[PDB]
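Input: a single structure, listed below in structure tokens.
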Amino acid sequence: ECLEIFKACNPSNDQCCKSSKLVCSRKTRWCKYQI
Amino acid sequence: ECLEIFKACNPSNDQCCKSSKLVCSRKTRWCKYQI
Amino acid sequence: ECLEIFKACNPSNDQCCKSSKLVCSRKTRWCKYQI
Amino acid sequence: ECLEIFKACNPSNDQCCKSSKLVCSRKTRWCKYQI
Amino acid sequence: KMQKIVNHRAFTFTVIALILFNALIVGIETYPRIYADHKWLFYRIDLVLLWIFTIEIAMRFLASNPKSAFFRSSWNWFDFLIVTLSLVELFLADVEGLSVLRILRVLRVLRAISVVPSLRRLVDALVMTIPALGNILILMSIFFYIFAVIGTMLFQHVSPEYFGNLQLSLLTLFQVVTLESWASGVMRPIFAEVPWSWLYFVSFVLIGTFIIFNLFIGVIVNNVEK
Amino acid sequence: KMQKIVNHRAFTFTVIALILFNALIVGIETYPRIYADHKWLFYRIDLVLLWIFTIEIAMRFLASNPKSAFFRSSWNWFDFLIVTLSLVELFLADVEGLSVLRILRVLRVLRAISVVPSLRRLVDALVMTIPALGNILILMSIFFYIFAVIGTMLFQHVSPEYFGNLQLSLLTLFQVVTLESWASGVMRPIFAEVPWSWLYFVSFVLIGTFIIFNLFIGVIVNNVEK
Amino acid sequence: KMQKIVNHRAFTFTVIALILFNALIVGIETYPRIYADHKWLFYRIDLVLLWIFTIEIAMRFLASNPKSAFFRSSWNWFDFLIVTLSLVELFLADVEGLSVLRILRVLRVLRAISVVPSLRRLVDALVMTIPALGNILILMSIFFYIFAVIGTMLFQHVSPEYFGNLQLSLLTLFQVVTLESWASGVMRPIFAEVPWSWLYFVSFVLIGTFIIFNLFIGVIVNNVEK
Amino acid sequence: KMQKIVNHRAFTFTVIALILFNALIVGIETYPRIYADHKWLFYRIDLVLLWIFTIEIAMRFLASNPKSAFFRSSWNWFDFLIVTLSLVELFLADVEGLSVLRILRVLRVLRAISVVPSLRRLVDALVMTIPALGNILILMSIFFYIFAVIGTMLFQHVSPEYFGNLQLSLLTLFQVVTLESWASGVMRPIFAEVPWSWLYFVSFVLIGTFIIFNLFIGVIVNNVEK
Ligand SMILES: CCCCCCCC/C=C/CCCCCCCC(=O)O[C@@H](COC(=O)CCCCCCCCCCCCCCC)COP(=O)([O-])OCC[N+](C)(C)C
Ligand SMILES: CCCCCCCC/C=C/CCCCCCCC(=O)O[C@@H](COC(=O)CCCCCCCCCCCCCCC)COP(=O)([O-])OCC[N+](C)(C)C
Ligand SMILES: CCCCCCCC/C=C/CCCCCCCC(=O)O[C@@H](COC(=O)CCCCCCCCCCCCCCC)COP(=O)([O-])OCC[N+](C)(C)C
Ligand SMILES: CCCCCCCC/C=C/CCCCCCCC(=O)O[C@@H](COC(=O)CCCCCCCCCCCCCCC)COP(=O)([O-])OCC[N+](C)(C)C
Ligand SMILES: CCCCCCCC/C=C/CCCCCCCC(=O)O[C@@H](COC(=O)CCCCCCCCCCCCCCC)COP(=O)([O-])OCC[N+](C)(C)C
Ligand SMILES: CCCCCCCC/C=C/CCCCCCCC(=O)O[C@@H](COC(=O)CCCCCCCCCCCCCCC)COP(=O)([O-])OCC[N+](C)(C)C
Ligand SMILES: CCCCCCCC/C=C/CCCCCCCC(=O)O[C@@H](COC(=O)CCCCCCCCCCCCCCC)COP(=O)([O-])OCC[N+](C)(C)C
Ligand SMILES: CCCCCCCC/C=C/CCCCCCCC(=O)O[C@@H](COC(=O)CCCCCCCCCCCCCCC)COP(=O)([O-])OCC[N+](C)(C)C
Ligand SMILES: CCCCCCCC/C=C\CCCCCCCC(=O)O[C@@H](COC(=O)CCCCCCCCCCCCCCC)COP(=O)([O-])OCC[N+](C)(C)C
Ligand SMILES: CCCCCCCC/C=C\CCCCCCCC(=O)O[C@@H](COC(=O)CCCCCCCCCCCCCCC)COP(=O)([O-])OCC[N+](C)(C)C
Ligand SMILES: CCCCCCCC/C=C\CCCCCCCC(=O)O[C@@H](COC(=O)CCCCCCCCCCCCCCC)COP(=O)([O-])OCC[N+](C)(C)C
Ligand SMILES: CCCCCCCC/C=C\CCCCCCCC(=O)O[C@@H](COC(=O)CCCCCCCCCCCCCCC)COP(=O)([O-])OCC[N+](C)(C)C
């Protein structure tokens, strides 16, 4: 399952659900929104 | 006949009467005085 | 005779008496003192 | 014997006693301390 | 119900200490050597500081007449906006840095003016006395505009670096009212081509000064009197 | 008979809008790209503005005690002369531009000082307080003259660019009272040849300053008092 | 018992003469020619001066309420410390000169302010009126810090000579509040690369000035009033 | 017996006209073309002016209480000395010009301050208020001396053009209190070699300013009060 916002994502494997237009990052070591 | 001041003159054909020392121009598209 | 001070001297011929240590000039066209 | 502080030392022959860690100089022509 | 006296000298000095510490850390982080190494440490420090400031503003909000406005004080607005924009880096889009978010962390230092009573008291008047000027600012603006338009339309082809545009020359006219080599870098090289230019600068440097000077005197008989 | 109240807040704000619009248009027309293209449009706009300002001044004249002077107010004189000289481009000889008529269109903006009551009120005093200075201006003029003559007759052969003429050096002495590199561009290179010149500049820079400064203080005890 | 009146106009003027003579001698000794030759003479003069000043301070101490403090007057402290550090060259380690002891001999001249009653009276107020400023100094310090941090983190790679470090740029920001070619040496060459930099400088030069200026006015309504 | 009223508005205006005419002529004679040609005419004009001024001062002397002092007024002393030194060119040794006698003819213009009542009245106070300063001048002199000695003994080998001598650097310290490129021409190139020099200049520029500024305020609470 794809986690939402404020979720410890992975630099290599992006789990950021694309349904809510998200893009995992490494700066904050978690998932945030995309524009 | 030669028109006086404030008269829509022509850039090519100057109708500015020379009796009153006039010189037609194009800037204001009419006839004005000369000095 | 040699004239004293304030005397119309001559640029060529100096009449400035040397007894009173004088030297005729041309700037003021007369004789003045010397130091 | 080795003199202590404030003693007219010699530029060539240093009499500054080394027990009190002293070094004779020439600037003040006497013996002072060393650090 | 948060109706106890929770904000006293000790809490205020905790706040001040945190502000000074954030200032020190933002200062340090401007060294490349000292940064590359402890990057992680600096980032996590910043995170903790951000949270401890957010909860600070939150306590400030709640503990004091929540249903009441609380928004009268411009200061509280300042703190609010700073914390908001700084958090948005966490819950919004793409606002990493780009030479604009770090300025926010730095500006975070101004709260040192909000805390210290004397500083706030001073800045209050130092601001309120702007509308006192009012007109004179409009006069200087009109003069700047006139002189900028004229300088453009005249010297736009002789000195394209100082009077190239309506604004490129609005900058020259600003450097010339502070008197920075307006005679050795700005004018002396123009006055060599258009020989009647000595008017333009001289005239400006007089009027400009004459205006500025008077502004000065003004704000005196508005203060030294009372 | 034009004896009704035809000049009120609405009409004044129409006038102000027209002035601001002419300002904006004169600003824009200082861009070559934006000009070459819409040349005709700009010219015709200017024509309409000129007419709508002439009829403005005409209404101002007629509607208010025509047989009476109406010429007391220096301002009305200013507007009158501006509109006259700007119309003369239409009924006179050869006054196209020649880097002198456009300055008139620009100067047309100053009427923004005539309209706004506060601005007129301010400029009134800011002018009236010139004759207050009076003397000090004469003193500075005498000093400038003395120092310019001396600098000429002394350095006219060492620095022909700064002290070449009675006026070419009246400009140097002006750049040196504003303190623009008077020690690094004006003096330092002269002081290298005539070694006793350090007097001339130093002396000036003192007296000049001492004079200017006092002028300053003067206009304070003429204003801050009352 | 030293309880007679041993300090009167004559003794004070002896002290003043000695101070002026030490000033003259320290001035002279700054000429290499005049120094190499009479080295011995200069050194021995300095020795005698040092002793005659030490015994001076010693008399000052003893003759006036020894058991009493005598240390209230900051001045006596100044003289004391000067003489101490200057003697230490004789009874301590290695303190020949090294571009730091000679500054002490020179500073020895300031006692000319301690002796002359009017000078001491003046310096007293000229100092006491510093704490009056107080805040404004803190405000200027905060502003300097903010602007220095920002300038560093922004231009640290475009102008490494002016904004290279947190302090290397704390110097640029000082040269720019005095308005030394901040537009021709500091900004003009940066504004060529980062085109939005014109904000940074302009903003500074405004606020800075606006702050400084007000400080000025402040210290007036603190003095000209009373 | 010269006891009639021989000095009235008409005579005063004759004097003023003569002064202005001598001013104009001395101005003109500073043009080489206009001089070579009419040399004789200019010289004879100068002669007549000199005589008509000598007899002027002579009438002033005689007609007014000769046996009385008449020497109280410093002004009469000024006119006297000017006319004396200018005549001495006729009855003394070798004083043609040598870049020093012509300065006298020029200075002859200052009498325009003696004649005009308002100008004399103004200069009177503008001078009398110097002793008011007094101390502050001594303080600035002491500071200049200290800083000049230190700068010499420190930078005399790094910057021999600015700090070469006790006086060669007394000039640099004067150019640096007026803030002429003291950071771009004086310091920036030194600070590159002796890296701890940033103290010296900074410190100066602060104290110097702090002193000067206060002097300013001083002369205000000495005037604006009364
Ligand atoms: C009470 C009454 C108050 C009186 C006040 C009087 C003020 C009256 C106000 C007059 C308004 C001035 C009109 C400016 C016209 C600009 C339009 C333009 O052509 O821009 C050009 C670009 O260049 C720019 O980017 C424009 C930058 C804004 C101009 C800033 C000057 C503001 C003057 C205010 C001075 C304030 C004082 C100064 C000190 C603070 C665009 O043209 P282009 O380059 O050829 O490119 C093609 C167009 N394109 C880019 C769209 C594709
Ligand atoms: C009441 C409210 C207070 C107002 C204060 C607000 C500000 C007050 C006024 C501000 C405006 C000041 C304008 C500065 C003049 C600049 C002239 C210049 O140098 O350009 C040209 C001057 O051209 C000449 O030949 C000399 C003529 C002088 C022009 C005078 C303009 C009219 C001023 C009347 C103003 C009315 C004042 C009314 C104000 C009251 C020089 O270049 P050029 O001509 O090309 O020369 C040849 C070049 N070539 C070699 C390539 C051929
Ligand atoms: C109460 C008492 C008040 C006291 C005030 C004292 C003032 C006393 C007033 C003294 C008057 C000064 C006389 C100047 C003589 C100039 C004549 C001349 O030779 O010109 C030359 C050209 O050069 C020019 O074009 C002349 C420019 C005008 C001079 C401007 C200086 C005004 C000094 C005012 C300073 C004001 C203060 C400064 C700051 C505002 C012409 O000579 P030429 O080059 O060889 O060429 C051949 C001649 N030709 C050209 C005709 C063919
Ligand atoms: C009461 C009303 C207030 C008055 C205030 C108004 C202003 C007050 C005064 C204003 C005038 C100030 C004049 C500045 C002096 C400049 C000197 C200079 O540098 O030129 C020369 C100095 O020549 C020397 O040899 C040094 C002698 C000093 C000259 C002093 C002039 C007399 C000043 C008395 C004034 C009386 C003051 C009375 C005023 C009251 C330098 O060049 P040079 O000589 O060629 O050197 C060799 C060159 N060579 C290498 C090519 C050979
Ligand atoms: C009421 C509240 C008041 C608000 C005031 C806010 C003030 C807040 C205070 C903030 C404090 C600022 C922290 C600076 C961190 C420096 C540490 C450092 O890295 O140094 C570096 C060297 O460089 C140096 O030598 C340091 C020089 C001292 C810095 C001077 C700036 C003072 C800022 C005050 C401005 C005052 C105003 C300006 C005008 C007077 C060391 O790092 P490195 O080079 O990589 O070498 C390896 C490390 N090593 C050297 C140890 C081996
Ligand atoms: C209440 C107490 C009084 C406060 C007074 C204390 C001081 C007051 C404030 C002091 C701080 C002032 C900061 C100066 C701004 C500098 C901007 C700059 O030039 O850098 C960059 C601007 O980047 C841009 O793109 C333009 C955006 C403007 C930035 C505005 C910052 C926010 C200001 C809000 C402040 C809030 C004010 C609240 C204060 C109240 C330029 O470089 P770059 O971006 O890299 O450009 C491209 C470079 N390249 C070519 C390599 C790509
Ligand atoms: C209440 C108390 C007041 C406190 C005030 C403290 C003042 C205390 C006063 C201190 C007096 C300073 C002593 C200077 C010694 C100079 C002697 C010398 O060696 O000259 C040298 C030449 O160089 C010169 O020509 C000398 C020029 C005069 C020096 C001017 C500085 C005045 C300092 C005042 C500053 C005033 C403030 C500045 C702003 C106005 C000569 O040496 P030489 O080159 O090797 O050549 C061989 C010698 N020979 C030339 C003879 C053959
Ligand atoms: C109460 C009346 C008011 C007084 C106001 C009057 C004025 C107030 C004071 C005025 C005097 C101010 C002196 C300025 C300092 C200059 C230092 C400098 O730059 O030179 C050297 C600093 O050498 C160093 O190593 C740094 C040490 C700092 C020296 C501090 C001096 C003591 C100040 C205490 C003063 C006590 C204050 C007491 C005043 C009260 C730099 O050169 P260098 O060392 O050679 O460096 C290496 C060069 N190399 C590369 C070739 C190797
Ligand atoms: C706005 C008020 C002005 C005042 C006027 C006063 C008298 C007016 C004086 C002269 C008037 C006319 C001068 C004759 C020359 C005109 C044309 C010309 O050729 O210029 C020439 C010189 O012209 C100058 O250098 C201007 C002199 C500047 C005076 C500044 C005094 C400041 C007053 C202080 C205010 C403080 C006290 C308060 C008093 C207000 C330059 O051109 P050129 O020589 O032919 O050179 C050939 C071209 N080339 C340069 C490329 C080589
Ligand atoms: C107007 C009042 C003056 C004050 C005098 C004070 C003491 C007078 C001091 C010295 C007096 C005489 C100096 C001896 C040298 C004279 C001849 C000479 O050769 O000059 C030499 C140095 O001369 C200077 O550099 C001048 C020093 C400037 C002092 C400015 C102090 C400002 C006071 C601050 C006012 C604010 C506080 C208020 C106080 C008022 C230069 O020539 P040179 O060395 O031979 O070099 C060879 C030629 N070469 C240069 C091409 C290489
Ligand atoms: C802080 C307050 C500001 C006021 C704003 C006022 C209006 C704001 C005006 C313009 C606003 C925006 C300008 C449009 C351009 C923006 C981006 C840009 O490209 O800049 C351009 C021009 O930009 C400038 O030159 C800045 C103009 C300086 C105005 C200073 C006025 C001082 C007010 C007086 C205060 C005293 C009175 C009191 C009033 C306060 C430069 O970049 P470029 O052209 O693309 O060049 C290409 C890159 N290159 C440079 C390497 C070649
Ligand atoms: C007098 C009062 C001072 C205040 C201190 C404040 C904090 C003190 C800050 C720093 C203190 C010590 C700095 C650490 C470095 C020291 C040694 C050093 O190497 O210097 C270095 C930097 O040093 C500077 O650049 C000086 C910074 C100037 C501060 C001016 C602030 C004005 C305050 C505003 C007053 C208005 C508000 C009112 C507040 C009063 C330079 O040397 P380097 O980097 O090694 O370079 C190698 C050699 N090289 C240069 C040839 C390449």
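Residues displayed in chain C correspond, in order, to Swiss-Prot positions 53-87.
Recorded method is electron microscopy, 3.2 Å.
Using N, Cα and C of the backbone, Cβ positions are placed for all residues, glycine too.
Mapped onto three states, the DSSP output places C:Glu53 (mutagenesis position) in coil. Mutagenesis annotation in Swiss-Prot: C:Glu53 to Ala, described as 2.8-fold increase in ability to inhibit hNav1.7/SCN9A, and no change in activity on hNav1.5/SCN5A; the structure shown retains the original residue.
Per Swiss-Prot, mutagenesis C:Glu56 to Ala is noted as: No change in activity on both Nav1.2/SCN2A and hNav1.5/SCN5A, and controversial activity on Nav1.7/SCN9A. Small increase in ability to inhibit Nav1.7/SCN9A (according to PMID:23760503), and 1.5-fold decrease in ability to inhibit hNav1.7/SCN9A (according to PMID:23523779). Shown in sequence order, C:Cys69, C:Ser72, C:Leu74, C:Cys83 are the residues of the chain, 6+ apart in sequence, with a C-beta less than 8 angstroms from the C-beta of C:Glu56 (mutagenesis position).
According to DSSP, C:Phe58 (mutagenesis position) sits in a coil region rather than a helix or strand. Mutagenesis annotation in Swiss-Prot: C:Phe58 to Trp, described as In gHuwentoxin-IV; shows higher affinity for lipid membranes and a 4-fold increase in ability to inhibit hNav1.7/SCN9A compared to both huwentoxin-IV and mhuwentoxin-IV; the structure shown retains the original residue.
As a published mutagenesis entry, C:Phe58 to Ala appears in Swiss-Prot alongside the note: Important decrease in ability to inhibit Nav1.2/SCN2A, and small decrease in ability to inhibit Nav1.7/SCN9A. Around C:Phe58 (mutagenesis position), the C-beta neighbours below 8 angstroms that are at least 6 residues distant in the chain are C:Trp82, C:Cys83, C:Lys84.
In the three-state DSSP classification, C:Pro63 (mutagenesis position) falls within coil. Its Cβ taken as reference, C:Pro63 (mutagenesis position) is surrounded by 9 other Cβ atoms within 10 Å in the chains shown. Quoting Swiss-Prot on the mutagenesis of C:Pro63 to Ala: Important decrease in ability to inhibit both Nav1.2/SCN2A and Nav1.7/SCN9A.
Under its mutagenesis annotations, Swiss-Prot gives C:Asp66 to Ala the following note: Important decrease in ability to inhibit both Nav1.2/SCN2A and Nav1.7/SCN9A. Sequence-distant neighbours of C:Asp66 (mutagenesis position) (same chain, six or more apart, CB under 8 Å from its CB) are C:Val75, C:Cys76, listed in sequence order.
As a published mutagenesis entry, C:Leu74 to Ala appears in Swiss-Prot alongside the note: Important decrease in ability to inhibit both Nav1.2/SCN2A and Nav1.7/SCN9A. Annotation note: C:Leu74 (mutagenesis position) sits in a strand segment as assigned by DSSP.
The mutagenesis experiment C:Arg78 to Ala is recorded by Swiss-Prot, whose note states: Important decrease in ability to inhibit Nav1.2/SCN2A, and no change in activity on Nav1.7/SCN9A. Neighbour list (C:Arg78 (mutagenesis position), Cβ cut-off 8 Å, at least 6 residues apart, same chain): C:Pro63.
Among the mutagenesis results in Swiss-Prot, C:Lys79 to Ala has the note: Important decrease in ability to inhibit Nav1.2/SCN2A, and no change in activity on Nav1.7/SCN9A. The residue drawn here is the original one. C:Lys79 (mutagenesis position) carries neither a helix nor a strand DSSP state and counts as coil. All protein chains included, C:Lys79 (mutagenesis position) registers 10 other Cβ atoms within 10 Å of its own Cβ.
C:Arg81 to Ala appears in Swiss-Prot as a published mutagenesis result, with the remark: Small decrease in ability to inhibit Nav1.2/SCN2A, and no change in activity on Nav1.7/SCN9A. Residues near C:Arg81 (mutagenesis position) in space but far in sequence (CB under 8 A, at least 6 apart, same chain), listed by position: C:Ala60, C:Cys61.
One entry in Swiss-Prot concerns the mutagenesis experiment C:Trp82 to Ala. Its note says: Almost complete loss in ability to inhibit both Nav1.2/SCN2A and Nav1.7/SCN9A.
Quoted from Swiss-Prot, the note on mutagenesis experiment C:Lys84 to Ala is: Almost complete loss in ability to inhibit both Nav1.2/SCN2A and Nav1.7/SCN9A. DSSP assigns C:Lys84 (mutagenesis position) to a strand in the three-state reduction.
Quoted from Swiss-Prot, the note on the mutagenesis of C:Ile87 to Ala is: Small decrease in ability to inhibit both Nav1.2/SCN2A and Nav1.7/SCN9A. The Cβ of C:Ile87 (mutagenesis position) lies under 8 Å from the Cβ of C:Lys73, each on the same chain and at least six residues away in sequence.
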Report task. Go through the mutagenesis positions C:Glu53, C:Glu56, C:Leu74, C:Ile87 for me and flag any whose C-beta is under 8 angstroms from a C-beta on chain H. Result -> C:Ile87
Query - C:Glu53 (mutagenesis position) versus C:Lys79 (mutagenesis position) - Cα distance in angstrom - result: 23
